[PDB]
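Take this structure first; my questions come after.
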Amino acid sequence: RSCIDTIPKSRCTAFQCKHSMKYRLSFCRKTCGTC
Ligand SMILES: [Li+]
Ligand code: NA
């Protein structure tokens, strides 16, 4: 898979990566280090 975020960068916060599976696995795969 390509490793990008699919929402605007400034939405991909440390807090959302910690507390939302949606952010980790769908919206912010790059910023949350899912890839
Ligand atoms: Li996850
Ligand atoms: Na992107």
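Determined by X-ray crystallography, 1.2 Å, according to the entry header.
Backbone N, Cα and C atoms are what each Cβ position is placed from, and that goes for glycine too.
Swiss-Prot feature annotations, pasted as is:
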type    : residues      : note
DOMAIN  : 3-35          : domain 'ShKT'
MUTAGEN : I7 to Q       : 10-fold decrease in potency of inhibition of Kv1.3/KCNA3
MUTAGEN : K9 to Q       : 10-fold decrease in potency of inhibition of Kv1.3/KCNA3
MUTAGEN : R11 to Q      : 7.5- to 42-fold decrease in potency of inhibition of Kv1.3/KCNA3
MUTAGEN : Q16 to K      : 6.6-fold increase in selectivity for Kv1.3/KCNA3 over Kv1.1/KCNA1, which is marked by a 2.6-fold and 117-fold decrease in potency of inhibition of Kv1.3/KCNA3 and Kv1.1/KCNA1, respectively
MUTAGEN : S20 to Q or R : More than 25-fold decrease in potency of inhibition of Kv1.3/KCNA3
MUTAGEN : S20 to A      : 20-fold decrease in potency of inhibition of Kv1.3/KCNA3, and 80-fold decrease in potency of inhibition of KCa3.1/KCNN4
MUTAGEN : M21 to Q      : More than 25-fold decrease in potency of inhibition of Kv1.3/KCNA3
MUTAGEN : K22 to Q or R : More than 25-fold decrease in potency of inhibition of Kv1.3/KCNA3
Please check the mutagenesis positions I7, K9, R11, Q16, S20, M21 against ligand 1 and give me the ones with CB under 6 A, sequence order.
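Once distances to ligand 1 are taken from each Cβ, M21 fall under 6 Å.
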Let's see if you can do this one: DSSP helix, strand and coil counts over the domain 'ShKT' (3-35), in that order.
16 helix, 2 strand, 15 coil
On a count of neighbouring CB atoms within 10 A, which of the mutagenesis positions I7, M21 is highest?
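Compared across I7, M21, the most Cβ atoms within 10 Å surround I7.
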Using a 10 Å cut-off between Cα atoms, which of these mutagenesis positions sit near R11 (mutagenesis position): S20, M21, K22?
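The mutagenesis positions close to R11 (mutagenesis position) (Cα within 10 Å) - there are none.
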When you rank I7, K9, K22 by Cα distance to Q16 (mutagenesis position), which of the mutagenesis positions ends up on top as the closest?
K22
